[PDB]
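*Asks:* The structure's right below; bear with me while I get my questions together.
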Amino acid sequence: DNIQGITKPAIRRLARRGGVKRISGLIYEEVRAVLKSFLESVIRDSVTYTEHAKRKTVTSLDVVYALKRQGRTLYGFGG
DNA sequence: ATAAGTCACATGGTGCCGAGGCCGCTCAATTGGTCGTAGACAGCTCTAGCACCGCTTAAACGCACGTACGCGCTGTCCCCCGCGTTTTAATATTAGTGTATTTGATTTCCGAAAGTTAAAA
């Protein structure tokens, strides 16, 4: 629906940051696959956090929290 | 001439206006003091260590050597992209409503604490 919004030139630019200088196609659609997996996992964690807080605004507190839970502590925004 | 009197003078004092000078109330967390209990300890004994020999022959290392194997080789297939181009959708602006959070006053909630005792190798 909008995973295509993460588009092939955009992931090309990501891969320029990655240091590549040749990239085939199917790389692209599966980069969308891995991004889907990452987003849904962390989103589920933050969602569970807020809904246990009986709130309905998943919040950066719960996002940095879900990230630390996933094992990677994004860092700079409180936390 | 002088007691009465008017008069102006001279000083009194009373009233109001800032204003710079002390003061009053509160909350931080210190430190003062004090109970009661973790902590280090006080004789201690015995654990599994870790040597300390004293064997054996099971691994193991080299001695040989051999296919397997690698590693660039090499025609060539192929694919990625560097752009060039049209698209194309990503800007990033307002917006009010529609809960989302939210912070008061409770107001029950419930388990830590204090008995009392069940159970327990």
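Just so it is clear, chain A uses Swiss-Prot numbers, and the residues here are 25-103, in order.
The backbone N, Cα and C atoms fix where each Cβ goes, and this holds for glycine too.
Feature table excerpt (Swiss-Prot):
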type	residues	note
MUTAGEN	A:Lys92 to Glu	Mimics glutarylation; delays in cell proliferation; increased sensitivity to DNA damaging agents
MUTAGEN	A:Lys92 to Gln	Mimics acetylation; does not show increased sensitivity to DNA damaging agents
MUTAGEN	A:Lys92 to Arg	Mimics unmodified residue; does not show increased sensitivity to DNA damaging agents
*Asks:* In three-state terms from DSSP, label A:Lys92 (mutagenesis position) for me.
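*Replies:* Note: A:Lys92 (mutagenesis position) is helical by DSSP.
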*Asks:* Tell me which residues of the chain lie with their Cβ under 8 angstroms from that of A:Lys92 (mutagenesis position), as long as they are six or more apart in sequence?
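*Replies:* Sequence-distant Cβ neighbours: A:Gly103.
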